[PDB]
Amino acid sequence: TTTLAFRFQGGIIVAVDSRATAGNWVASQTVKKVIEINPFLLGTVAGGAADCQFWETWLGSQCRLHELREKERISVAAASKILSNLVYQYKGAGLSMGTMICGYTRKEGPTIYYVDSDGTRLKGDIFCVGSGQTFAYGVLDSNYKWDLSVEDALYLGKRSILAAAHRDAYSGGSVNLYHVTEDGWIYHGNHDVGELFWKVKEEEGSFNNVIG
Amino acid sequence: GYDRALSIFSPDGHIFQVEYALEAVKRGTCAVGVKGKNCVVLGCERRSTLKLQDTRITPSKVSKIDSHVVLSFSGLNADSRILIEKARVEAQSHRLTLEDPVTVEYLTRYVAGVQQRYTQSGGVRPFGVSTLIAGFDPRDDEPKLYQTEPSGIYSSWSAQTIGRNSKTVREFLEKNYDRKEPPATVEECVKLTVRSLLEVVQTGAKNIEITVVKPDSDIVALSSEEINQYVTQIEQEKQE
Amino acid sequence: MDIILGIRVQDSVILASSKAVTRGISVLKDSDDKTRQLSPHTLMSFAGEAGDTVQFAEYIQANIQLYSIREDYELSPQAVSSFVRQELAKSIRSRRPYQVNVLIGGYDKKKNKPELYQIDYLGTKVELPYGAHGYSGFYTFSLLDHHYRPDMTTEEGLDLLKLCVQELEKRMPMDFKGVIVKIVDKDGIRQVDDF
Amino acid sequence: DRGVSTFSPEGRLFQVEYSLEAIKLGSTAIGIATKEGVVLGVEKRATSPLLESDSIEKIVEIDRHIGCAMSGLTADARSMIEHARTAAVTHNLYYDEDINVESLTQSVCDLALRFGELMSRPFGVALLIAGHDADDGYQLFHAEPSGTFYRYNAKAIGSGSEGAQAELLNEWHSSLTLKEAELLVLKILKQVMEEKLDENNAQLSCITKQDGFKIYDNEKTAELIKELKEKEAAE
Amino acid sequence: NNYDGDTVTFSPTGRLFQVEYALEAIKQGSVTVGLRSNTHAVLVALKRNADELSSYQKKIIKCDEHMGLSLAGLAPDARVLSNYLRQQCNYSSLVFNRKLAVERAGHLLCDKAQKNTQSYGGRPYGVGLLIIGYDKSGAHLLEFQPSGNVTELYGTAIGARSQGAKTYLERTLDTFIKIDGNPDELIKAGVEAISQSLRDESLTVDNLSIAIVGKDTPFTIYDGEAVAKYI
Amino acid sequence: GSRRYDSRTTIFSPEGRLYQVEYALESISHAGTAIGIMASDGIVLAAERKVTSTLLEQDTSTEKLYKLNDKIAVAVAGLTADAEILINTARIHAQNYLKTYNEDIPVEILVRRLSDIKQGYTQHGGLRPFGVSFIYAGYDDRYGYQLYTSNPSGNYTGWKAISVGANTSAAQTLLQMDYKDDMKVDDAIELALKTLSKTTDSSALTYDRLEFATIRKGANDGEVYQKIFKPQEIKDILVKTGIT
Amino acid sequence: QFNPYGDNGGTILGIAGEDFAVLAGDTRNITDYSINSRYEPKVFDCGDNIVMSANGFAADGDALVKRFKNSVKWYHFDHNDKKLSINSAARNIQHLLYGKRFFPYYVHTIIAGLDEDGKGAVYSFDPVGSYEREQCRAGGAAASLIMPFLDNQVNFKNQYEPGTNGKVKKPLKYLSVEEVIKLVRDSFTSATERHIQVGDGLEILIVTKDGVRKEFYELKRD
Amino acid sequence: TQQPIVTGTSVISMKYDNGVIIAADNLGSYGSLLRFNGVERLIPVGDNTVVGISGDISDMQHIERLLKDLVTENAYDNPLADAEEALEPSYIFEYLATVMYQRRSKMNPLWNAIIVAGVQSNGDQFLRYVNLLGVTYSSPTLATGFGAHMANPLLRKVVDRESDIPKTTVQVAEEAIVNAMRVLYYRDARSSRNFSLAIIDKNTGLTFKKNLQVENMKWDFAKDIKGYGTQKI
Ligand SMILES: *[C@@](C)(CO)[C@](*)(O)[C@H](CC(C)C)NC(=O)[C@H](Cc1ccccc1)NC(=O)[C@H](CC(C)C)NC(=O)[C@H](CCc1ccccc1)NC(=O)CN1CCOCC1
Ligand SMILES: [Mg+2]
C-alpha cells in the first residue's frame, strides 16, 4: 500500500492507491482503502487488509453509538483514540495496521491523526503510510506549501500516489481522491494508473526515466 | 453472593425502598442551587446542634468532581461519598478516552445511572441521596444546574432545592426567580441563594455554606465573614 | 522516542526531550512533546517502546489528577515518583510489561526545593542533580560531571543544557530534530519556545 | 415476604402485574402510524415551573430509522434504550443493513423477563417503538415489561391511556396523512393532559423513510398547536 | 394457601401449587388445536388481539424444516422453549446429520421444564405447547404441559374452551386419522374442530392461523389471505 | 428456600432510616464512654473501662485505646471483637499508603477508607453492620492535630472535642461548657478526666477503670510522640488533678 | 510436532453476468501426491440464492460452509423469514472468518448470487475475512494460472480498439451465460494441463432469479 | 500435541453393486517392533456399519468406547431403536467427524485415520473417510496409510468411477480386496499376514470374517536372484 493525507489552507486532501498483494502475487487492483466513517470523518487503511477493514468498520459503529448517546458528532481526536486504545489491547498479538483518521469538526477544525498497530497515535499536518510511503513523501514534501489551492492540492495528492505506484512494486492499481472541508468530505474520483501515468507524463513532461 | 431483591414493586405500583430512600433525602440538611446569567451558586445548610466541631477537617458539603464541575447533596452522608468517588473516577476516565472533560449533563447522566442501577440490582438498597450537580461545559459560558434522585431520574433546573424544608425554599424561589431575567451578576445570585436559605436555616452564622462556580474552572468557596456580610445586608433591608 | 534529559539547579528542574518520532526509515514527526503534566508543580518526561510510552504517561497523569481532586491537595514530587516506581515495579513482572523509562521533575512547595527523579522500566528509582535515559547519558553525564554546579541559576542551567544538546547533535548517529525544553519551579511549569 | 418470580392463583406473575400499575401512573405517550410516516408524541409533565422542560427527554432515537417514546418509571428505560441502540448498530455491523423494527422490539422485550432470584425486578416502564423498514414499512410497537409486544396502528400509554385509546379508536383510518396524524396526537394529548397543552410541556416527533427519525422543535410544534386550535374553532 | 409461596414446596396432599398456577395461565390463553393423519400433521390456532387497533398475537412457531409448535399461555416462555427446541433440532443436524425425532423433542422439553419445578429461585414455565412434526416414523403430535408431562396424541386442544374442540376430535377420531395424501381436507377438519371452541366470535381472515407438516411438505405457516380458503 | 430466615439488614424503614444502623447505635450507647479532646499542642484520648472486676489483669490489657500507626490512634466504643477486625484493616491500609507513596498516611484518608468499609455493610452484602464507634486522634503535616469520629452508618465528622458511647449527651454539654480554642494539652487532660468523673455510672472514678493516651509534639524538635498511659501513670495523673 | 493444517488442493472460479452469476470448482480432492477423491463437491447451495465455496484446507472449508449455512437458517428464525441479501451474507462471512483471526480457517472463500437490484454478484474473501465485490475471481491452487486469463477475457484488460493507436480501450460489456461457461471450461482445462492438483471433474453452479442450476463436465484424470 | 505409540497400518475398502467391503490387518506395531498380533481394527456398530481405524491404538480403543456408548445412548427412550430410529452409517460418521475436528481444533487430536463403511436404511452404499485433521472425503474406493498408495490403484482398476459400481459383484470386489492385502504384505514393513474382512450387503446384511491369511504368494523367483549386480553365485 501507499496512502497519504495532508492539511492545507482549504482543508484536508486524502489520497490512496488500490492494490492488494499476497507476497509478490497481485491479488487485487480495485481495493477501497478509504473507509467512509461518516459525512465528516474518513479513515485510511494500510497493512493487513482484514485487520484494517474489520476494525475501521468496527470504528464506524463505535462513532455512531457516540452520536446516539451524546447527541453530537464524535471528535476526530476521540475517534482516533478509540481505535488506538483498541489496537493497544491487542499489542503483541500480531495486528498489522497503519491508519490515518482524517476529518473536520467545529471545535478542532481540520485534523489528521496517524494511528498504527503498535499503539502509536500522532496528530499532524502531513502523513504518508504504507510500503510506498517514502516515494510519496519525496514528491509531496518537495512540492508542499500551506497556501496551495484546492485544485493544486488535489493534484499533488494524486501525483504523490502515482509516484509511489510507479516505483513501489507493492503499490498501484488506481488513485482514490478525497477532499475534506468544513461541510464534510467530497469524493474526487477513481483514477486508473494505466491511463493516468501516460496522461501525466505527456502533460507534465515528467517520468523521463521511462521509455516514452 | 447476597442476591435478595430488596427493591421491588408493591400492589399499588410503588417501589417502597426507592420511596423510603426519598424520605432519607427529606431528613437530610437543606441544599440549594441557583444559576445566574454567568454563574451558578450552590448553597448548603449545616445543622447547628453540632458545636465543638472542627470546620477545617470536617467533610465539606460541596464536592469538586472535576476542576469545572461540583456536586452537593442531601440525604445520607456516607452514601454520598460512594457516588462522588465514582463520579470523580468517571471524570478522569472521560478525559483519558475522549481527550476532553465531561459535560455537566454527561456527569449527571452517569451519576443518575448509578443511582438507577441500585434500584434494580439484587442484594443492594437504593442510595438515600439526591444530588445537585452544577458547572460549565468545556469552552462554554452557559451555566448548567442539574438534579438527581434515588430513583435515577435527572433533569435541568434554573434553580432548585433539596433536603429538609426544601418545599418552603422552593416556594420562595418559584416567585423570586425570574426566567426572563436571571441574576445578572455573582453578587445578585449569591444574595438570592442566601435569602432562600434564610427562610429555613435559623441563624446566618456558621450554618450556611456558599460555593460559587464560574466559567473556565473558576470555583471558590466563601468564608464565614463573606457570607455574614450578605446575612447582615438582607436583614437590614427586611426591616421595612 | 530517544533523548530525554533532566537537570536540577538551585531553584528549578529543567527537562529537555527530543522532538523526533521515527518509524523505519521515516521521521513521521519532528514536533513531538514527550512529556505530561502530572500536577501543577510536577512534570514527567518519557521514552521507550512505541505506544507503551504515552499509554503509561497518561495512565499515571489520570491517577495523580484523580488524587488531586479527591484530597484537594497536590502530591509531593517524592510521593508521585514513589507511586510511579511501584507501577513500573508491578509492570515488570506482568504478562506484558510497560517498556517505558521516565524522568520526573518537580518543585516541592513544602520544602521549597526542586527535585529530579530518574526511573527506568524495571522500577529503578534514583534522585539526581542531573539525569538521562538511553544512549544520551553516555555523553551528557561526563559533560555534566565537569560543568555542573549545584548553586546554578535557571539561565545557567539552560546554557548547560544547550551544551549537552550541541554535543548530542555532534556525536549521536540519529537525527532527533532538536528538543522541547520545559522548566519546573515555584511558579509551576512553563515551556521555552525558542531553543 | 414472597418470591419475585411467583405466579398468582389466576396465572399471572405478581411483579409483572404490579409494574403495569406503575406505568399507569406515568405521563401520557401517544403513537400513530400512517403510510406517510409514524408520529410519536408525549406529555412532558414538569413537576415544578423552575424545571427546564427542554431537558425532559421522553422521546429518544434508537437508530436513524427507529424512534422510541416512553411512559412510567423513565429511569428504567435508559438501559433498555442502550440495549436497543447497541442491538441496532451491532446488526448493521454484522449484516451491513438496517435492522427490522420488529426484530429490534423483540431484542428489547427479551430483557423484560430476565429478572428474578439477571436483574432484581421487572422494568417499570412501557415503550412505544416506532420505525420503518423495507419489508413491512411503517410500524408502531408497544413493548411491555411482561416481555410481550403488540403492533399497533395507533396506541396510547400512560395515565390518560384508556381515554385516549378510545379516542384513537374512532379517529384512526388507513388513509391518514402525516399532517393529520400530527394534529391528532396534539388534539388527544390536550384532552387527557392535566395542565394546558403548549410547546413547552408537550413534544412531537416522527419517523419517515426519507428524512429518518426527527424530534420536532418547540417552534415547529407551536405552529401545529396554533393550526390545531384554529381548525377546531372553524366548525 | 401456605404451600404456594414457591415451586420447591409440596402441599400436605402432595400438590405443587406454583405448577398448578402455571397450568392456570394456559387455560386463560387463546385456544389452539392439533391433529394428524398418517401422512400429515396440522396445527390450527385462534390468535388473540388487544383491541381493534392492535395486531393479532402470533401463536405458531417453526422449530425446523420438519417440526414446529403452537403456544397457549405466556408467549415469552414459548419463545424460550421454542428457541431451545431449535437448538436441539440443530445440534442433531450438525453433529449426527440426523433430523431430531419428535419423541426426543418432547423428552427434551419435559426435562427442561422439570428442572424449573424442583429448584429454589426459579419458576415453572407458564405456557402449554402443541408440537407437530414428520420424522422417520411418520407424522406426530405432542402435547406439552409445564408440569413436565408430555403426551403423544392423534389429536388434542389446549387453551380457553378447549374442551369443545377436544370432544369433537374424540368423536371424529376415526374420520380424520385416515385423511392421507390430502392436506386441505385435514386442515378443514382442524378448522371445524377449533370452531367448537368459539363463543360470540367467528373465524376471520386475520384471526385464524394454520400450520402444516407432512411427507413431502416442510413445516409452513399460513396467515392472512392464505387462510381465506378455509373460512 | 432461605428467604424465610433473612432479616434484611440493609433496608430502609418507612421513615427513611436504616434499622440495623440505628440499633447498632443503641448498642454503642451502653458501651463505656470514650472522650477525645484536641488542643493546640496535642490531643487527649480518655476512655472508661466497662465495669471492671478486681481480678482483671489491668496492666497487660487493651480494651478501648488502640494504635493504628506512629501518628494515629483510636478510642473504641462498642463490640471489641468488631473493632479489632476494623483496626487490623486500618493498620494494613496505613502501611499500603506508606509503601506506595513513602509518606505516612494523612489522617482523613485513613478515616474515610475505614468509614467507607462501614458504609458498605449498610448498603450491600446482607450482613449486620459493625457495632463500633471510633474516635480517631492523629497528626499529619497538612492539617496538624485532628479529631474524628465514625459510627456504624459509615458517616464521619471532625471535632475539637467529642465523646462516644454512654452518656454522650451529658458529656458533650460539659465539654461544650469548659472547652476553649487556646487550650493546652495539660488542660485538656484535666477536662477529659473531669468530664468522665461526672458522667460515669460508677460510684467513683479510679485508675483501674480507665485507659488514657496523649498525642503530643512533646518529643525532641518537630516530631510526634504517642503515649499510651500505664496504670501507675494514670494513678499519678488522677491524683495530680485532684479527683482521688 | 502436530500440524493442524493441511492442503487439499483444488481450485475455484466465480464470474458475474448481468442477470446471473456462476461459481465453478473442480471436484478433485488431494493430499500431497495422492488423490483422495475424483468427485468431492466443494461448491454448495446455501439457500437464498447464494452459492458458496471455501477452497484450501477442506476440514476448515467444510466447517465454514457448515457454519454459514447455519447462519442463514438462524437469520430466517430471528428476522421473520427475511431473505439474506448477498451483501449481508458477505459481511456475515467476514465476521465468521475474523472470529478466528488468531487461529484462522485456511481457505479462500468465494460466494456468488444476485444483488438486490437483480444483478450478478461475486464476493471473495481472504482467510481472515477481508472481502471485496468483483466481476471476476479465481481462488485456490491454480488461481495464479486462471486469474490473469480472466482479467484479459472478462474485463478486457490490455485490449485496445484496433487502429486507434492504443488510445481507445476495448469497451466493457456483460457476457452471456453461454460465453461465461466457455471461459470457465477453457480456464479449467488449461489449469488441469499445467497444475497437478487440478483435474478429474468440473462442477459449475449457475445462479439466476429462477434458482440454482448445476452443470458437470469431465476433466483429465492424470 | 501427541505422538502415536502403538499403531495400526492400512485400512482398505470399496463399494460394490449391493454394498461395501472393508478390511484391515490384525497388527499393533510399536515402532519397528511388531508388538501385538491379536488386534481387531474393524469395529461393527449395529448390523449395518463397520468402522475401520488406523493410527494410534489407544485412541482407537477410546473411539471403540464412544461407539459402544453411542449405541447405548440411542437405545434410551427409543422404541424404534432396532428399526426406523436405528443408528445409520451417516449418523455414526458425522459424529466421529465432529469429534475428530473438535479435537484437532483443541490441538489435541485423536491420532487416527478412520473409514466408516456401511449400508443406509434406503439401501444406498455408505463409504466415507475422516482423519486426525477432521478432513473428510468419499469415493468408490477408500484407503489409509500405505493402502492409499498401493491398494487404491488396484481397487480403482475395478471401480474407476460411479457407473462401475452396479457392474461390480461381491465376488469380484472381495477378490480385489484380498489381492490388495497381499500386495500390502509384500511391501508394507508394518503389516501382518493375518487380517479381518467385513462385508455389509443390503440383502445378506453384515458378514464379519476373522482370522484370514494372505495366501497364493509368489516367492519362488527369489532363488534365482544373486548378489546386487555382478556376482554369479
Ligand atoms: C500494500 C498493498 C502492501 O502493504 C497495502 O498495505 C495493502 C493494504 C490494503 C489491502 C488494505 N496490504 C495488503 O495487500 C496486505 C499485505 C499484507 C499481507 C499479509 C500480512 C500483512 C500485510 N495483503 C493482505 O492482507 C492480503 C489481502 C488478500 C490477498 C486480499 N491477505 C493475505 O495475504 C491473507 C491473509 C494474511 C493473513 C494475515 C493475518 C493472519 C493470517 C493471514 N493471506 C493469504 O491469502 C495467504 N495466501 C494467499 C496466496 O495464496 C496462498 C495463501
Ligand atoms: Mg508499482
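Residue numbering in chain A adheres to Swiss-Prot, whereby the residues present occupy positions 76-287 in order.
Note: Cβ is positioned from N, Cα and C throughout, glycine not excepted.
Per Swiss-Prot, the features are:
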- A:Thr76: active site, nucleophile (ACT_SITE)
- A:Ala124: bortezomib binding site (BINDING)
- A:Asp126 to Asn: In DOA3-1; decrease in activity (MUTAGEN)
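Sequence-distant neighbours of A:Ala124 (bortezomib binding site): residues of the same chain at least 6 apart with a C-beta under 8 Å from its C-beta are A:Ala95, A:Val106. In this structure the C-alpha atoms belonging to the residue listed as 'active site, nucleophile' and A:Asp126 (mutagenesis position) are separated by 14 Å. Within the same chain, residues at least 6 positions away in sequence whose Cβ sits under 8 Å from that of A:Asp126 (mutagenesis position) are A:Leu170, A:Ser171, A:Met172, A:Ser192. Residues from the recorded positions list (A:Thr76, A:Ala124, A:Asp126) with a C-beta closer than 6 Å to any atom of ligand 1: A:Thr76, A:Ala124. A coil conformation is recorded for the residue listed as 'active site, nucleophile' in the three-state DSSP classification, outside any helix or strand. All protein chains shown were included, and the count of other CB atoms within 10 Å of the CB of the residue listed as 'active site, nucleophile' stands at 27.
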